[PDB]
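Worksheet for the structure shown next.
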Amino acid sequence: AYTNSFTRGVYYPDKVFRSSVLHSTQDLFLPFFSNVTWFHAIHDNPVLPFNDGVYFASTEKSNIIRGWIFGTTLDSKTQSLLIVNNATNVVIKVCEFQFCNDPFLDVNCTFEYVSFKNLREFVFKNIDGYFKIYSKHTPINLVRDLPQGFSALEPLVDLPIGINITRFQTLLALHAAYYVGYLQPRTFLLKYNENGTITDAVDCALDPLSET
Amino acid sequence: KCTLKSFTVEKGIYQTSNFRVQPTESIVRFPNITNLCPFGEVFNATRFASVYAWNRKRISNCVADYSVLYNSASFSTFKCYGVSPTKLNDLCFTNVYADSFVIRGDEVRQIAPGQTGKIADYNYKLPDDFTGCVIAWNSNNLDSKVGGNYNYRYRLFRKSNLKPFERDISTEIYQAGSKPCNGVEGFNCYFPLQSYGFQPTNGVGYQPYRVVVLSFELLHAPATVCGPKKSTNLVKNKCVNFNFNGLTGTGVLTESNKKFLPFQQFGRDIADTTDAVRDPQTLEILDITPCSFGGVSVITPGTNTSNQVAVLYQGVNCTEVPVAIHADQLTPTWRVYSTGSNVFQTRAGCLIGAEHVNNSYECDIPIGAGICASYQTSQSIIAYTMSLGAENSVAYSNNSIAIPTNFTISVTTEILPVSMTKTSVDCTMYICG
Amino acid sequence: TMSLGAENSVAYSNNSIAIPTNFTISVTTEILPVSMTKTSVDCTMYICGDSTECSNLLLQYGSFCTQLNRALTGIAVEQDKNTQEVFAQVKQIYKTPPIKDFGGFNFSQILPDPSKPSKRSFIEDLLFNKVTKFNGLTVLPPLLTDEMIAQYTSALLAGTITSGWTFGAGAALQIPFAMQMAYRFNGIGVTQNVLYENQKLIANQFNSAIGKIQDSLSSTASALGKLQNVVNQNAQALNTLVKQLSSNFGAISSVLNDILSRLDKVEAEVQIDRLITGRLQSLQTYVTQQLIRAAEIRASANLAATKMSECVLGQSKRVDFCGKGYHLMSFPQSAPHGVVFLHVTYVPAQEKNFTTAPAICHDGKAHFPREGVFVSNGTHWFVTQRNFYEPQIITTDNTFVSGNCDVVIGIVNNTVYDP
Amino acid sequence: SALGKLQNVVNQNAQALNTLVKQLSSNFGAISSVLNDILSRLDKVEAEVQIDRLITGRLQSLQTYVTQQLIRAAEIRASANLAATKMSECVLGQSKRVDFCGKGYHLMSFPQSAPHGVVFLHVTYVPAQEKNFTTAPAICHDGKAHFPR
Ligand SMILES: *[C@@H]1O[C@H](CO)[C@@H](O[C@@H]2O[C@H](CO)[C@@H](O)[C@H](O)[C@H]2NC(C)=O)[C@H](O)[C@H]1NC(C)=O
Ligand SMILES: *[C@@H]1O[C@H](CO)[C@@H](O[C@@H]2O[C@H](CO)[C@@H](O)[C@H](O)[C@H]2NC(C)=O)[C@H](O)[C@H]1NC(C)=O
Ligand SMILES: *[C@@H]1O[C@H](CO)[C@@H](O[C@@H]2O[C@H](CO)[C@@H](O)[C@H](O)[C@H]2NC(C)=O)[C@H](O)[C@H]1NC(C)=O
Ligand SMILES: *[C@@H]1O[C@H](CO)[C@@H](O[C@@H]2O[C@H](CO)[C@@H](O)[C@H](O)[C@H]2NC(C)=O)[C@H](O)[C@H]1NC(C)=O
Ligand SMILES: *[C@@H]1O[C@H](CO)[C@@H](O[C@@H]2O[C@H](CO)[C@@H](O)[C@H](O)[C@H]2NC(C)=O)[C@H](O)[C@H]1NC(C)=O
Ligand SMILES: *[C@@H]1O[C@H](CO)[C@@H](O)[C@H](O)[C@H]1NC(C)=O
Ligand SMILES: *[C@@H]1O[C@H](CO)[C@@H](O)[C@H](O)[C@H]1NC(C)=O
Ligand SMILES: *[C@@H]1O[C@H](CO)[C@@H](O)[C@H](O)[C@H]1NC(C)=O
Ligand SMILES: *[C@@H]1O[C@H](CO)[C@@H](O)[C@H](O)[C@H]1NC(C)=O
Ligand SMILES: *[C@@H]1O[C@H](CO)[C@@H](O)[C@H](O)[C@H]1NC(C)=O
Ligand SMILES: *[C@@H]1O[C@H](CO)[C@@H](O)[C@H](O)[C@H]1NC(C)=O
Ligand SMILES: *[C@@H]1O[C@H](CO)[C@@H](O)[C@H](O)[C@H]1NC(C)=O
Ligand SMILES: *[C@@H]1O[C@H](CO)[C@@H](O)[C@H](O)[C@H]1NC(C)=O
Ligand SMILES: *[C@@H]1O[C@H](CO)[C@@H](O)[C@H](O)[C@H]1NC(C)=O
Ligand SMILES: *[C@@H]1O[C@H](CO)[C@@H](O)[C@H](O)[C@H]1NC(C)=O
Ligand SMILES: *[C@@H]1O[C@H](CO)[C@@H](O)[C@H](O)[C@H]1NC(C)=O
Ligand SMILES: *[C@@H]1O[C@H](CO)[C@@H](O)[C@H](O)[C@H]1NC(C)=O
């Protein structure tokens, strides 16, 4: 099943403060008013392609979704990224092993790190072996679909892990609903306010008025 | 006189020079780190990797000293791109990456941005815009194990070329023949690694060489690999020379009211230049404010009339102008022109050496924003608000008229330019001759 | 497809004339640019900016940088001159009498208001509301402040109201305003009694036309688009010159301190000369467009100085030079980077058709009108002035003779009265 | 200083020619300002690298002069068109245009030649010696209103 993305999926391009300016940049963005595919917590949860980069979001009663696996193949034969919240921490690792194979936690790894009323949003992308994570978190009134209004995601983490990612899967924890879309190369025009913050954006390639 | 290239100066106001407040000290700031980088484990690994499956190490959170590399006689080349190697102990980086392997001496030629040859095409690729250094040396004394050292291996075809910094390990047979080779050899179906016969008796181009390549991550994030450079204390609200993390310049460092987001490390202007930083030792947010500046308009009567002079420091405030004497760097700089007996805040800027007057006259030398100056009585350059003209209430009434009883026949002279000098140029004789 | 206008067949025939039976006084607004923003660029601080290493390479280019400063100084100095030629046409600061008894005409919306912080008129204060970096670039103040410009427009206006033409040609001669308008009527070929017989109506049409201009300025600020372009083009030109400091021109970085901090001099000089060449071509492109734009603004200042002399200081016989319809008068109001003229004109307003004839036979003599036209209501013949229907009996006072009846084409038989 | 317009037209064209000449002394990044130094010190393949910096700078130096003279010619032409118009309207006529042929009411004008220009001696009537009077727009006589002709 599908739903629309609207103006969602905007994130900070660089670690530079700018005040009260319109700034133009080209990056992997979710194109405005494109679709996302939608899924919920039954059996809706096989492996998906990563493509050039993923926009992910979920609408949850108490955050039932707790992580993801990413890789070439998720296969116990080569190093696959894991990101999980384990209640006490965010836990990150790159093991091959399918030690918890299915899309839930049942309650040679070269790298490790440790730190429906609620909406969570995330962006995942890979740049020359540097993998970047962004997010945003908020309650919403809208029962399932993505909220039809502007809000920017902010960076969490960069992992220099070097994996050739082409596939991924999400993880719950068990004894919610979610949607997925893909980033594309777009020139965007970005409104930095007085306080270093991107407050609005134009997808220039969307229509004649956006080009204007 | 040096602006006009003339010893005589006629009456007026002349844009001679640009006063700037000057760097009082040099301020240096770097991250809180002392632990040395693992360069011995980079340059003196016991056996270097095979060039089909080359090693790569990330270096971070440490102090380097590139002189220990660069001043060692142990290297056959130390070629660098985008950095002169002398600068590496001043400059600093978010991370550094060391790639390493053994290669044949003839193939060291291929180890550059944009170079071409079998290894460069299929098993070690630098990007055309690489920033960093290639270090290589002959290793015939270590790596030439009698002759049959075919563990050192490379590529020539398989399927397709290699991307910059693309790792590979794969083992499918070369299919240079038309047949689907299906893991079995034949005419032009063959094993997918080419190999080296490193005998210690080889000619130099056939001998093994050890390689290290340093790529430098000059990205906008916080530095973590830095040279042996030592920081100073911070200075605020005074003009200074600076270096933060290798970002150099001159500025009035200050506290800032700018709300940097937690990940924002610097601020930038429309002109790409920096205007603000986060201090790497204090974690405070600071403006690299430009040291204050303004055109030095010099106001003079004719040198035909007097050699006494006044100066307008354009835009700057009379509270801010700090020159006084040649102890600040040369432009007006003679021993009174910031703190004299007469000093006056015009809206055009601070006017010094001219004497403010409460009268008004027709405008002699124009200064700006209603102000003019002139040389008058014991002489001085006075400064005053200009007269628009004499004031007159016309004696109007709804039944009064004035009629002229007489006339005068004026003759008025009006002068107009109509033509100019007809020049001609032979451009081949001007340019070449 | 655009329409050029409504089609109109004029009712021409060899003996029909239309004469207007009434008029309207119309006040109309003309806006002119006079002087753009004064700037100067310290080209060494733009091109290099606090690097001695760059500055010593820039010396190899010789006097390219000083002749750019010279050109911008010539542009800047003539902006004050353009403003001087337009406003400083009055030798004395004339001031209005304390009592505003101008015969029913009400100038209070264009005369100075002492309740303002700077003593602008009400309409000048509307015009000032409708019109809206460290890199060696600078903006210079004009010589005359907006309060000095408002003192000149105030004096030009106070002289015009109290003395007419006369303050331009000699010393201001006082004259009653209703009598001044009766001579400005006589200058358009309308007999002066037409004013004194209609003075209240003429004053109400004038006062109401000044009233409409406040509402127009308060609603359709797009009229100021001529002056708002002087702002937009100068801001757009400086933003373009500043943004061009971020371009590489083929150097390793747009930032001069990257080049100087990463490289030693034998390599760095090659990179800095790419930036010097690109930034010098960038600044030459700006100064060249500003010289062409300064000539466009100077042509507008010379036009505005001519409308000051010919229409504020006089009354103009030139068609459509100072508003449509026959020019009576004009008043200047200051505005950002410009001037506004409020041109007052007579428009004839209620046509009526008549039979006409070029000459009249009396006792075999042909009679021609001294001033005016012969017309008929079908049963009688009259002479009228040309621009307003005032029919008079045909007499030896208002006609002159030449020759017998036979030479003229379209002559008619009517008696001429002898007083 | 009365002829400051005509003397400035002499000064601008002399300052432009002297500036174009002085730019032959600049290096523009070559080893020398002098083309015969480069051609005597250096061999062809190595000399042609230096000479092209002088061609680059000298051609840009000359394009700056010609662009500046094209703009300055349009300024002179605007003033030549005005002088031609004052010749027709002030000398060959009498002008009703206020302040066109000098201050006061125009009577007559006479041209005189001057280097690079023209001078008009505008002759004008200026009124003098005002006196005040009482005034009125019309006269009643036999109940008729009379107005002056
Ligand atoms: C990432 O995966 C791709 C395949 O999905 C790998 O692509 C091969 O790369 C070699 C050179 O290394 C080429 O000769 C092959 O033709 C490529 N195969 C295909 C099907 O395109 C790539 O090597 C992987 N990169 C890393 C760093 O693992
Ligand atoms: C000439 O035109 C004016 C309007 O421009 C006429 O004046 C109006 O006359 C009516 C009565 O007929 C009054 O109620 C209005 O108040 C008048 N208007 C103004 C602005 O005062 C005038 O009557 C016309 N005269 C002729 C002979 O047609
Ligand atoms: C001239 O016109 C103005 C409006 O343009 C008249 O303004 C009024 O003035 C009286 C006091 O004289 C006030 O009570 C009104 O409130 C004003 N009206 C407005 C809309 O402001 C002014 O009266 C006129 N002057 C003369 C002498 O007639
Ligand atoms: C043409 O004009 C004449 C004179 O104005 C008009 O004749 C007068 O008409 C009025 C009444 O309308 C009479 O009281 C006068 O005695 C007439 N005077 C004369 C000398 O005859 C005449 O009516 C007009 N004709 C038309 C067709 O309008
Ligand atoms: C104007 O009146 C004269 C007479 O006063 C007319 O002239 C006469 O016209 C008739 C007919 O053509 C002739 O028979 C007479 O011999 C003419 N007499 C004279 C003295 O010339 C004249 O035709 C009239 N014109 C118009 C336009 O009616
Ligand atoms: C979204 O999905 C529907 C199919 O349900 C498709 O018709 C539509 O074109 C898609 N719209 C966009 C903007 O991707
Ligand atoms: C670790 O994983 C890779 C597969 O990605 C494998 O080639 C390698 O041999 C493994 N290392 C060990 C020590 O087994
Ligand atoms: C979460 O993981 C960390 C180690 O990564 C561990 O110390 C902690 O106990 C874990 N929490 C739970 C509830 O498993
Ligand atoms: C910007 O930040 C200031 C404090 O630095 C705050 O007062 C203001 O409300 C903020 N405005 C917005 C829109 O964030
Ligand atoms: C490598 O070993 C030599 C001695 O064999 C030593 O001098 C050198 O310092 C070592 N390299 C580095 C980078 O320290
Ligand atoms: C950095 O080191 C100084 C002493 O050199 C210490 O006072 C300061 O607290 C440290 N700052 C941080 C952010 O670690
Ligand atoms: C300039 O000097 C000359 C003599 O060299 C003198 O005649 C003249 O009056 C002086 N002019 C002024 C303005 O001082
Ligand atoms: C000059 O600076 C002082 C503070 O040092 C300030 O009070 C004053 O208003 C300034 N003057 C102008 C013209 O801004
Ligand atoms: C100038 O005028 C000010 C008031 O504007 C007055 O305080 C001051 O004393 C005057 N100075 C002289 C020398 O008249
Ligand atoms: C004048 O007369 C002609 C007669 O055909 C008519 O067409 C025209 O409309 C009339 N105009 C006026 C103003 O009465
Ligand atoms: C005007 O035209 C008519 C025909 O339309 C003609 O009979 C008459 O003679 C002409 N008028 C004159 C003055 O001849
Ligand atoms: C005209 O008379 C008035 C009477 O008050 C007087 O103010 C004015 O100065 C006189 N003007 C001349 C030119 O005599």
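Just so it is clear, chain D uses Swiss-Prot numbers, and the residues here are 943-1091, in order.
Heads up, the Cβ atoms here are built off N, Cα and C, so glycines get one too.
The local packing around D:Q954 (variant position), expressed as other Cβ atoms within 10 Å of its Cβ over all shown chains, amounts to 19. Listed in Swiss-Prot is the natural variant D:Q954 to H, annotated as follows: In strain: Omicron/BA.1, Omicron/BA.2, Omicron/BA.2.12.1, Omicron/BA.2.75, Omicron/BA.4, Omicron/BA.5, Omicron/BQ.1.1, Omicron/XBB.1.5, Omicron/EG.5.1.
According to Swiss-Prot, the natural variant D:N969 to K carries the annotation: In strain: Omicron/BA.1, Omicron/BA.2, Omicron/BA.2.12.1, Omicron/BA.2.75, Omicron/BA.4, Omicron/BA.5, Omicron/BQ.1.1, Omicron/XBB.1.5, Omicron/EG.5.1. Using a 10 Å radius centred on the Cβ of D:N969 (variant position) and all shown protein chains, the other Cβ atoms total 17. Classification of D:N969 (variant position) by DSSP places it in coil, neither helical nor stranded.
In Swiss-Prot, a published natural variant is listed as D:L981 to F, annotated In strain: Omicron/BA.1. Non-local neighbourhood of D:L981 (variant position): D:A989, D:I993, each in the same chain, at least six residues away, with C-beta under 8 Å from its C-beta. DSSP classifies D:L981 (variant position) as helix under the three-state reduction.
Sequence-distant contacts (6 or more apart, same chain, Cβ under 8 Å) of D:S982 (variant position) do not exist in this structure. One entry in Swiss-Prot concerns the natural variant D:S982 to A. Its note says: In strain: Alpha/B.1.1.7.
Among the sequence features in Swiss-Prot, the natural variant D:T1027 to I is noted as follows: In strain: Gamma/P.1. Reduced to three states, the DSSP call for D:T1027 (variant position) is helix. In this chain, no residue six or more apart from D:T1027 (variant position) has a CB-CB distance below 8 Å.
Among the natural variants in Swiss-Prot is D:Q1071 to H, noted as: In strain: Kappa/B.1.617.1. Mapped onto three states, the DSSP output places D:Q1071 (variant position) in strand.
For D:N969 (variant position) paired with D:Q954 (variant position), the C-alpha to C-alpha distance reads 25 Å. A straight line from the CA of D:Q954 (variant position) to the CA of D:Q1071 (variant position) spans 45 Å. Around the Cβ of D:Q1071 (variant position), 11 further Cβ atoms fall within 10 Å across all displayed protein chains.
Chain B has no C-beta under 8 angstroms from the C-beta of any of the variant positions D:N969, D:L981, D:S982, D:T1027. Contact annotation for chain C: of the listed variant positions (D:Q954, D:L981, D:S982, D:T1027, D:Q1071), none places its CB atom under 8 A from a CB atom of that chain.
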